[PDB]
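Q: Quick one: the structure is below, and I'll ask about it shortly.
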Amino acid sequence: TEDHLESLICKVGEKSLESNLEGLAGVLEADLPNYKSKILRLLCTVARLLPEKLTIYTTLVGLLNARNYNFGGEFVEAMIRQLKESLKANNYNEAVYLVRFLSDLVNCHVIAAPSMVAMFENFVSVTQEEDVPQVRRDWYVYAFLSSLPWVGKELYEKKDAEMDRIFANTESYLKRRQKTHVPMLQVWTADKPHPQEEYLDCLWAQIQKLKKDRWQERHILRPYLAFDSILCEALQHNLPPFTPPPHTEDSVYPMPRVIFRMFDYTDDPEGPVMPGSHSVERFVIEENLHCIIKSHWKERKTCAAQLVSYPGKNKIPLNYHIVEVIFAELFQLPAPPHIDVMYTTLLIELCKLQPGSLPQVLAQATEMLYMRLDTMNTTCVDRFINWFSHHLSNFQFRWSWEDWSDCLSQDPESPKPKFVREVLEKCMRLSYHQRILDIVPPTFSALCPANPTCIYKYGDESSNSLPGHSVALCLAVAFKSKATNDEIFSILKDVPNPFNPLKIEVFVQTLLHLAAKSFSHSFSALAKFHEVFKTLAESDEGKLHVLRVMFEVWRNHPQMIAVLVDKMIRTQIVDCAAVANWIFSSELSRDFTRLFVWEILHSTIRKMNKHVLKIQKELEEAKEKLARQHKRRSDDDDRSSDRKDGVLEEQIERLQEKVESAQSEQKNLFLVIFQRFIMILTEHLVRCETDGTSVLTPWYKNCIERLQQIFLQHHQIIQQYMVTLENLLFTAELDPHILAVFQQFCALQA
Amino acid sequence: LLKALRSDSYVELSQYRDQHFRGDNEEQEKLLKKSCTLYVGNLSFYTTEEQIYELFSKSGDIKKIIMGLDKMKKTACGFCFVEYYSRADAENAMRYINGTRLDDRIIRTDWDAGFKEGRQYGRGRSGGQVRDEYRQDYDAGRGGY
Ligand SMILES: C[n+]1cn([C@@H]2O[C@H](COP(=O)(O)OP(=O)(O)O)[C@@H](O)[C@H]2O)c2nc(N)[nH]c(=O)c21
């Protein structure tokens, strides 16, 4: 039954629970003497791996501790070692799960209450440390506060005098916390419907309400209440004087967050009265549901079934909470906890799992998001754009568009009309141009996407006066005759020279127009004539000129240029630096606010980041080969491996210098983007000041938030460039509006 | 780790095997596990290379898409092969995009041993997919019977 023990441990939570707990203690006792070490490992792992039902497992420990006092002895000691090493590994996400598990144990009388108070004193005392990042101080305070709901009433009455000083110290710290990072993190800057506040501020207020009403909560479930008689005689265990690990340079702390509300109890009048925003029982609901998503993110069917059957579903309206939680996971703008596409399909299975009510609230939830689009962070809008279009894709594109009739009588660059324009454009990607026109009411015909057809400058009937037209027709027959690369050069030799920009334009326009049928034809054309592009576009400005003429060919088909540039980079036709310059070129200025251009920039960045990691990975494995051979050389004294080591020694140095070459290339890419980002924004700021116009414009609002978004999606990489950015680009002389973005980013993690 | 949490009944290979493959069963077993190409099923005949690229780009970047053409008609038979750069990226598409409606049509995905020349043509007697001949019901997406 070695494999049986872990199975039955996981079975207790699923689906007479108290009777199930009682039986579980008996079977655990039978094989405890010979499997004690293995049992401790299983309980320790499930304490951090399964925080969704930690109250269930705490009662299991209490019953085992009650029957065997010695069992609870080493288990607590083993639990501390797990916590002690977890902090050393900078794995704080489950560290809070562990400290919650310890806190709930005092309810099961496993842990002495005074010892737990001294444990929290050290956590709060971290704020008294100096020269330590403010983020680290936040986590320890968060860990203590987060565990309070499970330990609120019982711990308070025992040692109120001590923890009141603890509460004062925590309250004192929250007053002087830096709040510079909130504006980046809040999805909505507006406060009228529901304010967005930092998690500590929201959590603290909920604790105050819980403290106000004598620490009573209704949502949480406490199985140990039923086993009151048994746990009374159990002897408590005193915790060792734990101390937090000292701060180290390599230590990494979790980023600050912000919890957003999109629902109010007035939204569902007939249903159960859901907890208010500053209600502690609401926090535990979202926290459990987040862990449900975290635990079963791989299995969408299993995840959907688990959260819908959430314990205590009768008290609280599940449909409104689950929808809010999914959007909460989706709009964590630093990074969603999983792949973005997971949430789109998760709601699909949820929708079909509860067809009775969930489609109604989800439709209502979508409308609520639409009305708040006036002040929503753009990086979250793109996630909203992708989900809503995809959700419409697998629902026959059925929607009451006439409801959003207000978008027509607005500025075309206002967020609401822009949202409609982007959604239809994305819906165009999944269907036909005619298909979108049919479903949309005719009044929105102005917002319908344009027909994605190639634009040929050298058209048959356009004009014969355009330069190079005679040469252009020669390219057409050459391509249709499957000409070789060398003879293509001969045709280009006749092009007059005003490097030659004219040669690029005539070659690109003809080649793209010929391969305008599909992506496969276009990909083949570039591969077929790979050498031609490399020879012609040798200069950096020549590489840039390839993109601008390419954009003119497919201005009306954003998806076509979405992948066309991607293939060019991987074929070394144009480096990432050229693409970044092309984005901010005056040619794209009119469409700079479009969503598709930013997908280009991020895809280019990801390719550079992915490529440099692969080179680093290749260096590491080659480095380990030296370690592997040296270990074998020590074991087997072979003198013929000296030449073998020499082969890899000259190999690794080539990789090492290549990494520096690659890292410098990656560093240059971000430097170019930020350098190019400053000049455009500064130009906007000075002209608005000179002309007296308001700075807050739809163009400026969209552009400034893109600067935040690129910071957020690659903060880990940008961490290596703090010295360079501060000394060169982001300086004190810079405008405060631009510098404020860097002000919050550096304080975001440090 | 934990036995229950590590379970994911979407990445594991299906019972399908390519009988045209040169090698025994175990060769696919090891090759399928370390593979970055997956096969889709029962696409609409009117679907296009752009649509499938857009849908699967959500999981991650694509290296190459091979449309499933007819043996003789040289026309799409409602299936295609999609190849990702990294295995981890391809798993997400299999975990989530699989079973999701596309062009008002439910699609089905499965791992593949890797693209080979001449493998994109339908192996059915008529020229399309073998399942087409055994199909009996009426559907416009698959050109009728
Ligand atoms: C059902 N199915 C068909 N194909 C591919 O589709 C083409 C023709 O498949 P088929 O001969 O119609 O499949 P069958 O023998 O199971 O009836 C070939 O290129 C096959 O590799 C398939 N390819 C993969 N990877 N997985 C599948 O389940 C699958």
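Following Swiss-Prot, chain B shows residues 5-149, kept in their order.
Header says: electron microscopy, 3.4 Å.
Placed from the backbone N, Cα and C atoms, the Cβ positions cover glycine too.
What Swiss-Prot lists as mRNA binding site is B:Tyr20, B:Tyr43, B:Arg112, B:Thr113, B:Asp114, B:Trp115, B:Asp116, B:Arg123, B:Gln124, B:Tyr125, B:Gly126, B:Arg127, B:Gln133, B:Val134. Annotated domain 'RRM' per Swiss-Prot: B:40-118, in sequence order. Quoting Swiss-Prot on the mutagenesis of B:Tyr20 to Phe: Strongly impairs mRNA cap-binding. A mutagenesis experiment is reported in Swiss-Prot for this position, B:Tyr20 to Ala, and the note states: Abolishes mRNA cap-binding. B:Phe25 to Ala appears in Swiss-Prot as a published mutagenesis result, with the remark: Does not affect mRNA cap-binding. Listed in Swiss-Prot is the mutagenesis experiment B:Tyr43 to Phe, annotated as follows: Does not affect mRNA cap-binding. As a published mutagenesis entry, B:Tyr43 to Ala appears in Swiss-Prot alongside the note: Abolishes mRNA cap-binding. Among the mutagenesis experiments that Swiss-Prot reports, B:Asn46 to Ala is described with the note: Does not affect mRNA cap-binding. In Swiss-Prot, the entry for mutagenesis B:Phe83 to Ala states: Abolishes mRNA cap-binding. The structure shown retains the original residue. Looking at Swiss-Prot, you'll find the mutagenesis B:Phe85 to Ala noted as follows: Impairs mRNA cap-binding.
Let's see these features in context: how buried, what's close, how far.
A: Under the three-state DSSP scheme, B:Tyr43 (mutagenesis position) falls in the strand class. Around B:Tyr43 (mutagenesis position), the same-chain residues at least 6 positions away in sequence with a Cβ under 8 Å from its Cβ are B:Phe83, B:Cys84, B:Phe85, B:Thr113, B:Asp114, B:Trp115, B:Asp116.
Taking all protein chains in view, 12 other C-beta atoms sit within 10 angstroms of the C-beta of B:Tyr20 (mutagenesis position). Secondary structure from DSSP puts B:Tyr20 (mutagenesis position) in coil.
The local packing around B:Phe25 (mutagenesis position), expressed as other Cβ atoms within 10 Å of its Cβ over all shown chains, amounts to 15. Under the three-state DSSP scheme, B:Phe25 (mutagenesis position) falls in the coil class.
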Q: So if I draw a 10 Å sphere around the Cβ of B:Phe85 (mutagenesis position), how many other Cβ atoms end up inside it?
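A: Total other Cβ atoms inside 10 Å, all chains included: 18.
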Q: Check the recorded positions B:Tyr20, B:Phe85, B:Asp116, B:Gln133 for any whose Cβ is under 6 angstroms from an atom of ligand 1, and report them in sequence order.
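A: With ligand 1 as the reference and 6 Å as the Cβ limit, the list reads B:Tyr20, B:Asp116, B:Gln133.
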Q: For the binding-site residues B:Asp114, B:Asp116, which Cβ has the most other Cβ atoms within 10 Å, all shown protein chains included?
A: B:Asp116
Q: Between B:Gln133 (mRNA binding site) and B:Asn46 (mutagenesis position), how many Å separate their Cα atoms?
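A: Pair distance, Cα basis, whole Å: 9 Å.
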Q: Among the binding-site residues B:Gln124, B:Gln133, point out the residue whose Cβ has the most other Cβ atoms within 10 Å, with all shown protein chains included in the count.
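A: The most densely surrounded of these binding-site residues is B:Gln133.
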Q: Roughly how many angstrom lie between the C-alpha atoms of B:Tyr20 (mutagenesis position) and B:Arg112 (mRNA binding site)?
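A: Distance between the two Cα atoms comes out at 13 Å.
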Q: I'm trying to understand the geometry here, so how far is the Cα atom of B:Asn46 (mutagenesis position) from the Cα atom of B:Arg112 (mRNA binding site), in Å to the nearest whole number?
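A: That comes out at 7 Å between the alpha carbons.
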Q: Indicate the candidate from B:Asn46, B:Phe83, B:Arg112 with the smallest number of other Cβ atoms within 10 Å of its Cβ, considering only these recorded positions.
A: B:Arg112
Q: Please give the maximum pairwise Cα distance, in Å and rounded to a whole number, for the mRNA-binding set B:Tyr20, B:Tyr43, B:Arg112, B:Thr113, B:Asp114, B:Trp115, B:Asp116, B:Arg123, B:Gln124, B:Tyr125, B:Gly126, B:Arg127, B:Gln133, B:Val134.
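A: Roughly 19 Å, rounded to the nearest whole number.
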Q: Measuring Cα to Cα, how far is B:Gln124 (mRNA binding site) from B:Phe25 (mutagenesis position) in Å?
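A: Their Cα atoms are separated by 13 Å.
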